[PDB]
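Engineer: Mind having a look at this structure? Questions to follow.
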Amino acid sequence: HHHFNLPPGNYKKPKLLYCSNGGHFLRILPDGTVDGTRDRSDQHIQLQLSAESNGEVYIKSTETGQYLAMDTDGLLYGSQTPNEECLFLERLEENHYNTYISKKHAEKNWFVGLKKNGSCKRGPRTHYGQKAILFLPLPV
């Protein structure tokens with residue numbers, strides 16, 4: 001129940017998910033915490049995306065093997081194993097950026113998003129039109 005404009009590019013190589021908002025890269029820490037950092041030398045910002053179905057992806061830390069996931073209350077966390085909370089609908093936005101909508105909570109438009117201060121947005125606080133939800137996958 002969402003548009004199907006997909007971004008180009010593939011999932012062959014890992015990427016850094018750069019957030020246009022504050023300029024932070026999405027980060028999945030060893031303890032399961034998820035946030036953003038501007039430090040390009042960080043070892044937990046390298047992410048491998050994989051397509052599960054057309055337009056659906058898993059976003060995994062290449063350093064720890066953890067899956068990006070959004071919980072029942074909209075909080076991003078790092079999961080040790082893949083589950084329905086780890087699937088995201090990857091879509092093009094503003095004819096340029098990549099956005100990631102929680103498949104599980106797609107009806108409520110809960111996006112992956114980073115605030116200018118580097119902390120993740122909670123699902124319910126995200127919405128189309130915010131810069132917090134706009135990402136650019138950059139080469140590692």
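One is the number of the first residue shown, and numbering goes on along the chain from there.
Each Cβ is built from the backbone N, Cα and C atoms, and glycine gets one as well.
What Swiss-Prot lists as heparin binding site is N21. For the published mutagenesis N21 to A (Swiss-Prot position 33), Swiss-Prot gives the following note: No effect on integrin-binding. Quoted from Swiss-Prot, the note on the mutagenesis of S102 to A (Swiss-Prot position 114) is: Decrease in LRRC59-binding. For the mutagenesis result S119 to E (Swiss-Prot position 131), the note given in Swiss-Prot is Decrease in LRRC59-binding. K121 to R (Swiss-Prot position 133) appears in Swiss-Prot as a published mutagenesis result, with the remark: No effect on LRRC59-binding.
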Engineer: For the mutagenesis positions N21, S102, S119, which Cβ has the most other Cβ atoms within 10 Å, all shown protein chains included?
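Structural biologist: Per the Cβ count, the most surrounded site is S102.
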Engineer: Suppose we draw a 10 Å sphere around the Cβ of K121 (mutagenesis position). How many other Cβ atoms does it contain, all chains included?
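Structural biologist: Excluding its own Cβ, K121 (mutagenesis position) sees 21 Cβ atoms within 10 Å.
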Engineer: Calculate the distance in Å between the alpha carbons (Cα) of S119 (mutagenesis position) and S102 (mutagenesis position), and round it to a whole number.
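Structural biologist: Spelling it out, the Cα of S119 (mutagenesis position) and the Cα of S102 (mutagenesis position) are 18 Å apart.
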